Amino acid sequence: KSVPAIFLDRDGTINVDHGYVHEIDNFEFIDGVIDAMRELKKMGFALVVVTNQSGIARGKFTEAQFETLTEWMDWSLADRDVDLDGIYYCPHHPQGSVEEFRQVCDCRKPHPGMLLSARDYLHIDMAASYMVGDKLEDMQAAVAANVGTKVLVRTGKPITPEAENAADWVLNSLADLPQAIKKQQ
Ligand SMILES: [Zn+2]
């Protein structure tokens, strides 16, 4: 049977975007998101991170550093009873300085590749799922993927009118999501 999911940006949604974050010391969980994620799991949602990480293509940090940080994030969440169901990332950029990652791709939001991948691997009911992000490109990827509810938060990049045009909900932060969902009945 198919499960509903919350799809999540990383920077600006889960962690404070201090700028090309790739080190444990600069990874700061946003207030209340761990508790919120725990509650979302309890509410029956799969949790799937779908993150653009163009810092890799830019040369700001290596894919290995991202992998190390991601393992740590995964550990840290699991240790607090939050087991992520999937972690997807896109390291690419068409103007990448690092040749290995210099390309157009299907996984860089607004392309919905990461969400489609997660859908297939975890058997996700997209129409009953949510996407949470901070920018237009996230909302565009969500509509392409048939995600039922498109949610912006205010904890990341400043919200643009175009992002709002493409979103259903705007919340202060991911910490507000469980209550907003419960209120839907
Ligand atoms: Zn990609």
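Per Swiss-Prot, chain A residues shown: 3-187, in order.
If you're wondering, the header gives X-ray crystallography, 1.6 Å.
Backbone N, Cα and C atoms are what each Cβ position is placed from, and that goes for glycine too.
Per Swiss-Prot, active site, nucleophile is recorded for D11, and the stated evidence type is experimental evidence. Sequence-distant contacts of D11 (active site, nucleophile), defined by Cβ-Cβ distance under 8 angstroms and a gap of at least six in the same chain, are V51, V52, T53, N54, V134, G135, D136, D140, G158.
The Mg(2+) binding site annotation in Swiss-Prot covers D11, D13, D136, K137, and the record cites experimental evidence as its basis.
Per Swiss-Prot, the feature substrate binding site maps to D11, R12, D13, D19, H20, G21, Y22, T53, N54, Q55, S56, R110, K111, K137.
According to DSSP, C107 (mutagenesis position) is assigned to coil rather than to any helix or strand. The number of other CB atoms found within 10 A of the CB of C107 (mutagenesis position), across every protein chain shown, is 14. Swiss-Prot lists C92, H94, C107, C109 with the feature Zn(2+) binding site.
A C-beta separation below 8 Å, combined with a sequence spacing of at least six in one chain, links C92 (mutagenesis position) to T53, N54, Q55, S56, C107, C109, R110, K111, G115, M116. In Swiss-Prot, a published mutagenesis experiment is listed as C92 to A, annotated Reduces the catalytic efficiencies towards the alpha and beta-anomers of HBP.
Under its mutagenesis entries, Swiss-Prot includes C107 to A with the note: More than 3-fold reduction in the affinity binding of HBP. Reduces the catalytic efficiencies towards the alpha and beta-anomers of HBP.
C109 (mutagenesis position) counts 19 other C-beta atoms within 10 Å of its own C-beta, drawing on all protein chains shown. Record note (Swiss-Prot), mutagenesis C109 to A: Reduces the catalytic efficiencies towards the alpha and beta-anomers of HBP. The unchanged residue is displayed.
Cβ neighbours within 10 Å of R110 (mutagenesis position), excluding its own Cβ and spanning all shown chains: 21. Experimental mutagenesis is annotated in Swiss-Prot for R110 to A, with the remark: Significant reduction in the catalytic efficiency of hydrolysis of the physiological substrate HBP.
Quoting Swiss-Prot on the mutagenesis of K137 to A: 8-fold reduction in the affinity binding of HBP. The Cβ of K137 (mutagenesis position) has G14, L154, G158, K159, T162, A165 as same-chain neighbours under 8 Å, each 6 or more residues away in sequence.
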Entries of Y22, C92, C107, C109, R110 (recorded positions) sitting next to ligand 1, with Cβ under 6 Å as the cut-off: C92, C107, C109, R110
Largest CA-to-CA spread of substrate binders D11, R12, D13, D19, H20, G21, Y22, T53, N54, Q55, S56, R110, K111, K137, angstrom: 21
Spatial separation of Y22 (substrate binding site) from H94 (Zn(2+) binding site) - C-alpha basis, Å: 14
